[PDB]
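Below: one structure, written as structure tokens.
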Amino acid sequence: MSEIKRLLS
Amino acid sequence: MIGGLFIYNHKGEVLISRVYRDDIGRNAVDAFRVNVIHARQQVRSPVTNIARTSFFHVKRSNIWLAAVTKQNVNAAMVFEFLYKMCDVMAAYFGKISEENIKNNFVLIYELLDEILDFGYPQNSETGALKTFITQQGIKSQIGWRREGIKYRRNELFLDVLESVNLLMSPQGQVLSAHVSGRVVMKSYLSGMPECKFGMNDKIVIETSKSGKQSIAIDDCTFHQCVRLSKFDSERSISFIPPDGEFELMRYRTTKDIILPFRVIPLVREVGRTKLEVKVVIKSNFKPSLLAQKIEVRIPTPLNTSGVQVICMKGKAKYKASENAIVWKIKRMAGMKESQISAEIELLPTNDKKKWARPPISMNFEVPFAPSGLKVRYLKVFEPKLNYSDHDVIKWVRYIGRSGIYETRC
Amino acid sequence: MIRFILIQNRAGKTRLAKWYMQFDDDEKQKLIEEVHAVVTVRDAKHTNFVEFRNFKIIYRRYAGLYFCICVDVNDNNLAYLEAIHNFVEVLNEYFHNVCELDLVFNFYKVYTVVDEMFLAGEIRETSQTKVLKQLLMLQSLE
Amino acid sequence: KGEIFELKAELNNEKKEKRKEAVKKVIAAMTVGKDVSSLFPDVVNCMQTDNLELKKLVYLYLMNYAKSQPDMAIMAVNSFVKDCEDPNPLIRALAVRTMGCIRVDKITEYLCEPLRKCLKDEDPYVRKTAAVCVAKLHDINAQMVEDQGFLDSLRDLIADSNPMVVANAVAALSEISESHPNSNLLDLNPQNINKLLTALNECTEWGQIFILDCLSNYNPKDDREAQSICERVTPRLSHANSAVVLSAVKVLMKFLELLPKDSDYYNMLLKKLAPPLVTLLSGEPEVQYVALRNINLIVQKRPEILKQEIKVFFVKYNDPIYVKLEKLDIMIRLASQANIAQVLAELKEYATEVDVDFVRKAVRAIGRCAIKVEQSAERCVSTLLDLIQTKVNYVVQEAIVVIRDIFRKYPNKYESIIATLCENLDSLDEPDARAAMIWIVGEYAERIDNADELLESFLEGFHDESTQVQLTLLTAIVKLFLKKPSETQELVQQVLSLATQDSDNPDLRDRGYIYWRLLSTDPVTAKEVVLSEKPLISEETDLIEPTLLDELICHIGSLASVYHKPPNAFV
Amino acid sequence: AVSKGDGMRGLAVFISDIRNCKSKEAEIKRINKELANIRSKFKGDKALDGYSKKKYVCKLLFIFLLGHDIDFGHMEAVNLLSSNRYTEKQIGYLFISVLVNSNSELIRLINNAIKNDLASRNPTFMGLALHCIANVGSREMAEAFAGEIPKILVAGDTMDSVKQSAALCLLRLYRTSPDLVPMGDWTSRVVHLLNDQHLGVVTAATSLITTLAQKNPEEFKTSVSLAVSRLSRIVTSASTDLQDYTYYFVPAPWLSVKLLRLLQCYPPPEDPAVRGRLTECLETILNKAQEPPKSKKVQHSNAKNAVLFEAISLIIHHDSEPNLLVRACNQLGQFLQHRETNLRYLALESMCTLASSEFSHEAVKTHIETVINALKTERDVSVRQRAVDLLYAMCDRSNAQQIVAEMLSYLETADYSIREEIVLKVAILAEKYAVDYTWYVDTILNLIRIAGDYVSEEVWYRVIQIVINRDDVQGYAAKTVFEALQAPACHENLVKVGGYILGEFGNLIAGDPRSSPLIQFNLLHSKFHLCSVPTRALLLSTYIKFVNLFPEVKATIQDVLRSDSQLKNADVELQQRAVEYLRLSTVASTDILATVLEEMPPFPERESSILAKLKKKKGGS
């Protein structure tokens with residue numbers, strides 16, 4: 001599941 | 001008619017799914033999983049009703065497969081269809097294992113919508129099914145005993161020895177639990193006999209029972225003399241027994257355990273002065289049998305100064321000798337309960353306690369296997385002397401002991 | 001004391017696994033499946049703490065990533081829930097806009113961050129300023 | 001950047017060599033939970049092609065998707081109707097079999113005429129498809145189907161040539177007639193009975209089931225009609241397929257209830273029915289069960305059929321447990337006053353063996369055999385004692401109890417062996433057993449001097465005992481004290497004290513007082529009351545209400561033959 | 001600024017090819033292909049250089065971290081352990097930290113590299129070793145280095161980063177082989193670490209000190225004086241001090257939480273000056289809690305509240321000065337009021353704990369409103385229980401009626417694991433705190449009514465018990481039971497309590513024809529023919545008490561006992577009761593009968609046996 005989404009912000 | 005069709009692997013994960021009538025849904029499938037596949041004390045039978053929904057099922061390998069209907073269908077028929085649908089399935093890829101089905105999602109799902117329309121069976125028999133199956137088809141597929149032993153009469157013993165462990169939450173949550181298994185066979189029988197050993201389900205494919213803060217992983221180990229040939233045909237462990245006593249199979253389940261006792265701990269900290277505990281013990285096996293040699297160890301604080309209890313069954317003693325109340329019941333049947341109620345005077349103290357209140361540990365013994373195991377038959381075949389399987393003396397006892405059986409207080 | 005620290009995604013693919021007590025592989029495995037079967041089913045209307053075998057799990061989601069920390073039951077929940085957080089806040093400094101991938105293609109240095117902020121079951125460094133200062137002095141190392 | 005976006009490109013690429021191969025991957029990731037849907041349209045226009053492998057691939061995409069998103073389904077309509085014309089009958093059938101699976105009130109208008117056509121298409125693989133598509137449509141517009149004549153159309157197909165169509169028509173039709181019981185959509189009049197009484201000798205295996213299950217609902221109202229009809233299903237008593245054999249038995253069983261006993265035919269249809277459901281026990285474990293649940297019914301209603309046949313129902317050491325259980329219940333049912341000799345021997349064995357949980361079920365049976373076969377009482381008590389002699393605890397505890405109740409049912413008559421049984425007070429743990437022993441020492445106390453310390457030893461741990469023995473012990477010690485006063489002056493006191501002061505089960509405490517009061521104020525009546533002959537205890541049910549049995553001998557094939565509940569207990 | 005080196009294409013590639021894979025078995029294929037390539041590179045003529053070793057190790061490490069096992073390579077990793085390059089030592093250690101073995105040789109080869117680095121007096125290497133020791137902690141190592149880790153920790157010249165790790169390494173060895181860790185001279189000089197300049201040293205020292213103190217309390221009693229002096233100095237100096245350790249405006253929350261947990265390993269500071277400052281400092285932590293937030297981001301709120309909860313745990317643990325105990329139960333009160341789920345949970349835990357303090361003044365009973373609410377609204381079965389538990393532990397005679405209500409509704413809609421344990425908690429609170437004894441009766445036969453499956457024998461014996469003693473309710477009971485008995489389901493446990501209650505009493509409601517003597521027998525007898533035996537025997541006792549009381553229905557009841565169903569009953573117990581009662585409805589004098597079925601005495605207030613009393617100046621009796 002789109003593993004490139006930021007962990008923060 | 002046939003409103004649904006489901007196929008699970010040993011674990012109970014759904015491999016194939018086909019609904020043919022709105023009646024079904026997320027309902028009847030967890031319904032079957034956690035009620036037939038994950039049966040505990042319930043003795044499974046081929047057709048089973050669950051919530052005005054009927055479930056026909058058949059095991060083939062270590063693979064379950066079940067049709068669901070909300071109607072009053074022709075019962076014989078759904079098995080007859082279910083039989084056929086497995087024959088076709090083995091015509092395209094032999095053993096009906098979890099591997100071969102993971103490999104043919106297409107072939108199968110397409111095979112189905114052809115052997116069955118709207119829940120009506122549609123005659124398979126691999127007749128001209130090539131011209132409808134537009135898809136490929138990925139196939140894929142000792143322990144010594146002296147010669148000439150002789151005996152008076154022919155007996156054999158079968159001890160099913162299980163030590164069930166548990167860590168339960170006050171509220172009744174199973175935080176962790178496992179059965180350690182062991183089927184010992186004492187065999188005083190003559191000749192060179194090959195005997196077959198049928199059991200119920202409850203196991204699927206070592207370390208000398210050890211650990212603490214360490215994780216129990218399912219397993220199973222057989223004896224050398226064990227021919228595992230037919231374990232996907234119920235049990236049919238076929239072996240040729242060493243003489244006398246030996247350890248036919250050593251295992252450990254962590255799934256569908258029949259935890260024989262619930263402990264309901266009602267504490268109540270009335271200031272730092274006293275402390276009123278009430279403890280119940282709910283037995284919950286069949287009523288037709290007795291637990292024995294029961295012990296229940298309620299931990300007392302370190303600043304205890306006085307103790308009094310009120311035992312229903314049995315008698316209890318305080319042992320500062322080892323910091324705890326020790327209740328002992330001599331015996332109690334299935335599906336009964338009992339209660340005990342302590343008041344515990346506590347020296348004032350300044351503090352420092354923290355207590356960490358250890359769990360309430362139990363010690364008990366029971367005429368069944370908490371694994372759910374059941375010895376279904378054991379047939380002795382000896383061709384030279386040809387004595388009757390029926391003239392073989394046969395007794396078996398189960399022995400469920402308590403491991404560390406702790407309920408949190 | 002922290003028993004272990006997991007970092008798996010919604011599918012339960014482990015992507016960091018510092019253990020702090022001796023476990024077999026067969027244990028480490030069932031252990032990971034369980035942390036999944038438990039943390040993935042909880043829906044925000046529930047709380048960030050769960051009984052888990054004899055310990056408990058502090059955990060917070062970030063994108064497709066669950067950050068679990070397994071701890072002794074008598075351990076300070078809010079403390080470990082913010083440890084977990086500021087750990088992520090150090091990763092997003094090192095990697096800059098960190099995401100599931102940096103953590104995979106860089107799995108081997110993820111460990112040198114973890115061990116800098118946790119060691120032997122206990123918290124080690126808390127100061128984000130110093131942990132960035134060292135992580136960035138290595139990396140300049142041959 | 002890819003994933004689902006990348007599968008959308010793979011398909012559109014006009015190289016139908018690339019399309020074909022790319023389609024394959026999309027169909028794969030449905031059966032792995034992945035939320036497709038985003039590629040719905042692109043798959044739909046791959047439809048426009050020739051390759052039969054590629055087309056039946058796209059229909060898997062559609063059909064296992066119109067049963068999930070029937071709304072985002074009906075947008076492909078013009079393309080499904082197209083294939084309803086297409087020459088290749090496979091893609092003709094395919095367009096119908098999927099079209100009907102779109103359960104939405106909106107499709108009642110589109111599908112109307114293309115189905116009207118495939119309903120009399122040349123190819124039977126299209127006509128079989130259409131037939132069940134009628135039912136698939138009466139589900140989402142029961143009126144519409146009765147209207148557009150498809151009702152009369154299905155009535156046609158029953159006279160159709162190739163049975164694979166006749167089969168599906170007969171089924172779709174009975175599935176409607178059921179949903180409308182009163183409307184008489186089947187009707188079945190004495191002339192159109194011969195109509196379908198003929199396709200029953202073809203219609204593939206399935207479909208013969210569908211037919212027989214329709215004849216069940218018919219009722220000849222005429223002795224000579226039932227006779228000539230029965231003799232026209234008689235052969236179907238072989239067709240492997242237990243669901244035909246059963247279904248044929250269902251019919252015959254309700255027709256044979258016509259003509260009392262004359263015309264050898266009744267005598268004969270009885271002797272005809274035995275072999276077929278006997279050889280039904282020779283199928284798979286699951287089908288043996290279903291036959292058993294149905295013979296359990298049958299031998300209740302018509303004992304005469306499976307009379308000599310008891311040997312068949314004997315247990316085989318490897319029968320699955322649920323067949324063992326249903327076999328036992330049937331042996332009991334056939335246990336004749338002229339074979340218990342053989343039956344008991346068999347039960348004797350079962351108790352000897354290793355399936356513990358069935359060993360219990362086995363010895364209760366020996367009791368149930370004494371109830372059933374009145375004259376055998378003795379040999380039952382014989383073998384029960386033999387089993388006891390094994391000192392095998394699971395066995396004793398179950399036998400002492402059956403004895404207890406064999407006593408209570410026939411005289412005392414066995415005061416002899418009593419003094420013996422008091423050799424096993426060793427391991428009587430299970431409450432139900434003690435409660436039997438303790439009671440036998442109670443009655444029959446005048447035949448065991450032991451009684452004193454027999455009951456005493458029990459009394460030593462009374463507040464720990466079963467609320468059941470607690471109560472049976474109180475009734476026992478008092479019995480003693482009216483039989484041997486003096487020998488027992490202290491006992492009665494300790495009991496009454498303990499039931500009265502010590503026990504806090506209010507019901508016990510009551511009986512505590514009741515006895516104490518009765519004894520101490522009117523002993524000449526206390527003996528009158530608590531002793532005195534109880535009558536001979538009468539068993540329980542045994543059979544089934546004669547009216548409900550009848551109701552489910554009617555349903556002999558169905559689930560309601562397995563569960564014995566009538567159809568109203570599941571819907 | 002210095003440069004920045006790092007990277008390793010081959011790895012990134014083995015990953016992309018692998019995170020690729022058109023299947024979960026191509027994944028399995030590409031592994032055997034790299035596993036076959038990596039072997040036969042070690043397994044060759046020329047040893048490779050540092051870069052290629054490093055890289056092929058790392059690739060194995062990854063395949064392991066997939067699920068596959070690895071039967072080789074450990075030797076190539078121990079090569080790396082010796083290199084002069086950080087990145088090569090890093091990979092060697094990571095590899096041997098993750099995959100370990102019983103191989104008596106490697107075990108001592110590694111103990112050697114580890115030996116060296118520890119010796120190199122180079123900090124980056126010293127660390128790598130201290131960390132390998134701490135991640136592995138094998139008995140083997142404990143034996144080789146248990147000796148030197150203290151030596152390091154306390155030495156004056158040791159780097160702060162190494163001091164940190166040294167302490168946390170030693171703590172693993174003390175949990176590993178408590179034997180191998182003595183209690184030498186370093187003790188007083190580890191305690192001294194609490195005053196170290198570097199805060200991260202204090203944080204490491206404090207974990208070590210807290211786990212040692214728990215079995216060597218006397219050796220470390222020196223740490224209380226300090227943990228106080230520092231926790232004092234921390235929660236004072238604002239945001240500009242303790243620069244680096246301030247997190248979202250909360251100065252060193254973690255260190256603060258560790259010093260407070262450390263003070264809990266001890267009693268209140270023995271010295272009045274110290275006990276003074278610690279109590280001033282807590283006066284302050286609570287002060288700042290109530291002040292208007294320096295920010296609102298969840299992070300600040302969470303750090304402040306981790307430090308707050310722990311200083312409250314230290315207050316409850318000490319149990320002294322009521323003042324601080326009341327404050328804390330007022331803050332815990334505010335958390336429950338504040339909309340949330342994490343605080344609502346933690347507050348209810350802490351408050352439920354404060355319940356067992358004996359100088360709070362019971363300040364807990366002040367929030368009955370706030371927490372009865374919490375239970376009422378909050379979904380999340382976890383918070384819902386922690387609230388119910390708090391109400392059980394603060395029930396007195398006054399809010400008892402209050403709570404028993406709220407609990408009767410949480411039972412209506414609870415999981416099944418909860419039913420029986422709630423039934424008991426309610427039974428207790430009623431039979432214990434009841435003033436109005438019709439409310440006890442009322443309460444109990446609610447649980448019976450709807451949630452009946454879960455009322456044990458004890459519970460329903462005891463109302464019957466209680467109704468026989470107390471008279472002011474034998475009327476109300478006879479009435480109330482007759483009306484509940486009117487529903488068509490009604491659990492079997494009602495038919496039990498009811499039949500008995502109408503056998504003894506109920507002659508005292510047979511006036512009003514609403515509930516005539518004949519109306520009652522008809523009522524019980526409809527429930528007869530479908531109750532367990534024990535309930536049918538209990539009914540039979542009841543039938544005959546009626547023959548006594550209401551000679552009008554003697555006619556009727558008589559041939560209910562006379563019909564086969566009873567006289568030929570297949571159960572022994574049922575057939576006795578039947579024959580006996582019928583016989584004596586016939587033979588007995590109308591006088592003698594009334595005597596036999598007189599009103600049954602009150603129930604003996606069963607009493608405790610004393611398991612242990614303070615005798616010869618000590619616990620056991």
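Counting begins at 1 with the first residue displayed.
The backbone N, Cα and C atoms fix where each Cβ goes, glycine too.
The C-beta environment of E:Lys29 (mutagenesis position), restricted to residues of the same chain at least 6 apart in sequence and closer than 8 Å, is empty. For the published mutagenesis E:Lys29 to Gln (Swiss-Prot position 31), Swiss-Prot gives the following note: Reduces phosphatidylinositol binding.
For the mutagenesis experiment E:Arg30 to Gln (Swiss-Prot position 32), the note given by Swiss-Prot reads: Reduces phosphatidylinositol binding. Long-range Cβ contacts of E:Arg30 (mutagenesis position) within its own chain (separation 6+, distance under 8 Å): E:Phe14, E:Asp17, E:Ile18, E:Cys21.
In Swiss-Prot, the entry for mutagenesis E:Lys33 to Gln (Swiss-Prot position 35) states: Reduces phosphatidylinositol binding. The structure shown retains the original residue. All protein chains considered, the CB of E:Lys33 (mutagenesis position) has 11 other CB atoms within 10 Å.
In the three-state DSSP classification, E:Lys54 (mutagenesis position) falls within a helix. Looking at Swiss-Prot, the entry for mutagenesis of E:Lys54 to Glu (Swiss-Prot position 56) says: Strongly reduces phosphatidylinositol binding.
Counted within 10 Å of its Cβ, the other Cβ atoms near E:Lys54 (mutagenesis position) come to 27, all protein chains included. For the pair formed by E:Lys33 (mutagenesis position) and E:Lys54 (mutagenesis position), distance between Cα atoms is given as 19 Å, rounded to the nearest Å.
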